[PDB]
Amino acid sequence: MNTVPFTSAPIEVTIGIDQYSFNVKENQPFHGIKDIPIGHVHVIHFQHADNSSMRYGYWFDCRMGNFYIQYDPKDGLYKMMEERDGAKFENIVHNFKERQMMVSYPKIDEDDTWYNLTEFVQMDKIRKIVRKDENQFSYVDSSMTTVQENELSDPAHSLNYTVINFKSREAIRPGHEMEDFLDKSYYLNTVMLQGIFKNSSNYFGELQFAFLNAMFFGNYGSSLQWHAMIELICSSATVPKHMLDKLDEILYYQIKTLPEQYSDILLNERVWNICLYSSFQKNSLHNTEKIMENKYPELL
Amino acid sequence: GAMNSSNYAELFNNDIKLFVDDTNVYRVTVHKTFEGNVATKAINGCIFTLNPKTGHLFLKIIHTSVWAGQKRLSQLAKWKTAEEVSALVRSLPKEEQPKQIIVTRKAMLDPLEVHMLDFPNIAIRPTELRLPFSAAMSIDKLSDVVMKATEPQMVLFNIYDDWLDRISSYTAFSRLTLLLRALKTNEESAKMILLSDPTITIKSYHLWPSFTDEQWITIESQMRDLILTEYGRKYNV
Ligand SMILES: COC(=O)CNC(=O)c1ccccc1Cl
Ligand SMILES: COC(=O)CNC(=O)c1ccccc1Cl
Ligand SMILES: COC(=O)CNC(=O)c1ccccc1Cl
């Protein structure tokens, strides 16, 4: 069980760690988060009390280094940093644990939610979507745009998700216009799965990462990417059976976790009605359709 | 974006453009089967592709053989239309290719956009005008060449005859749309108007009668009467 130390908490802030959220008061004696489960990526995110503008946060994996948070009064945010001196770090954490200054990752033992939301998410792939190679962790915020968004403006600060565009030469084989537009199997299976992602695990990992950035930061381009990747599968007549069964599980836990009061902005009525009721896979997502109908029957 | 009353003079500027109407591509007669079920029989159709500035009608005749063994024909018809329009553009010299293609029905937008991905600079646009191009099969010489076709064939008509020698393309288009609206609202009456007088003939190389300027004003007034009449007869006014 690993730990992320905070030097201090000089400004009042809501801190979230995965699907959990807690409030820290200005100059409260808070020195971080302990008992973080090893084996998963994690995200530690922030919303300042005085300016709800800009949710921001850091994706990280404690197996890849010792990380801590320190407020920067010049740039005005909580920054993640790596501590290379391992004995200094252990000693700082031990002292803060002894003084009971750290909150505890509150994982209920029955609870597989975070595993189920990050099953295919790997740090190495996050770091290729979010390019800042001098750090082992990845910053994301509410305002960051995606590569595809910038095509339609600072590239260093972009989310380099895989571009998906249903009316593009990549998506449409010359001479198979109608076939490929009405049945996206070619684009899913040959172009994206065989060509770009290599396997369905990497595809699902980007899908899950995009959802989590949408949910935790309100990142609009991430929400677009999540829906596009769902729609590409649902609009394909030919999808491996294991991929469909896994997709249903993935979406089920995403819909289960979504705050009820954010459904209006984070769910696209067109995509979901098409996917659940008109698409080739309208009958392949039983778990997702049942939770959608009991939780968001208005959207449908 | 969408083509409407606000930007109507754009049709007659010097940027090459084409209207595409697909309303006569897939045509059927519905009939009873010996067992008392209903079935369709397709008949030959056509794509109506028109330069409104010059009057050039590129009429691709759609032979019934193109539907043999195919499913979802109303959907296929839109993609067939888009394939044939894309093939026409590719067959034209660069300097003759349109800068815009305006579709008369919005369901042609995605099929045409996908077929024209190779032409990113050609804009595919809808229109809010309710154009009467479906009535093109009420023009006798166009209907004749469609129904006689034994194979796919492109007929090359100027739908204004020689009118542009005497009038502008705005006026020629207005005359065409009035004639076609009339033929659409009451074909029998419209054709009676156009042919009542046996001394006014249709040249072998024309579609419409050789009316003097004065006779066209008479004709045009008779077509507006017909349209208003039918609008009364229809709504009781
Ligand atoms: C109690 O004062 C100190 O502990 C000095 N070191 C830090 O504050 C620090 C805090 C958290 C994590 C890393 C450092 Cl590098
Ligand atoms: C809030 O109810 C929960 O079940 C999850 N626990 C927290 O949110 C929490 C509360 C205080 C400090 C840290 C956390 Cl992570
Ligand atoms: C038969 O070859 C031709 O070049 C016909 N001449 C035209 O001006 C024309 C061309 C295309 C369509 C309609 C016309 Cl009316």
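Each position is counted from 1, following the chain as shown.
Just so you know, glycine gets a Cβ as well, placed from its N, Cα and C.
Database features (Swiss-Prot):
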{"type": "MUTAGEN", "residues": "B:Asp21 to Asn (Swiss-Prot position 1853)", "note": "Reduced growth at 30 degrees Celsius. Strongly reduced growth at 16 degrees Celsius"}
{"type": "MUTAGEN", "residues": "B:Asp22 to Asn (Swiss-Prot position 1854)", "note": "Reduced growth at 30 degrees Celsius. Strongly reduced growth at 16 degrees Celsius"}
{"type": "MUTAGEN", "residues": "B:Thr23 to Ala (Swiss-Prot position 1855)", "note": "Reduced growth at 30 degrees Celsius. Strongly reduced growth at 16 degrees Celsius"}
{"type": "MUTAGEN", "residues": "B:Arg105 to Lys (Swiss-Prot position 1937)", "note": "Severely impaired growth. Reduced growth at 30 degrees Celsius. Strongly reduced growth at 16 degrees Celsius"}
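Remark: of the mutagenesis positions B:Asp21, B:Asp22, the most isolated position is B:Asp21 (fewest other Cβ atoms within 10 Å of its Cβ).
DSSP classifies B:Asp21 (mutagenesis position) as strand under the three-state reduction.
When the alpha carbons of B:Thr23 (mutagenesis position) and B:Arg105 (mutagenesis position) are compared, the span between them is 8 angstrom. Each residue contributes its Cα atom, and for B:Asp22 (mutagenesis position) and B:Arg105 (mutagenesis position) these two points are 8 Å apart.
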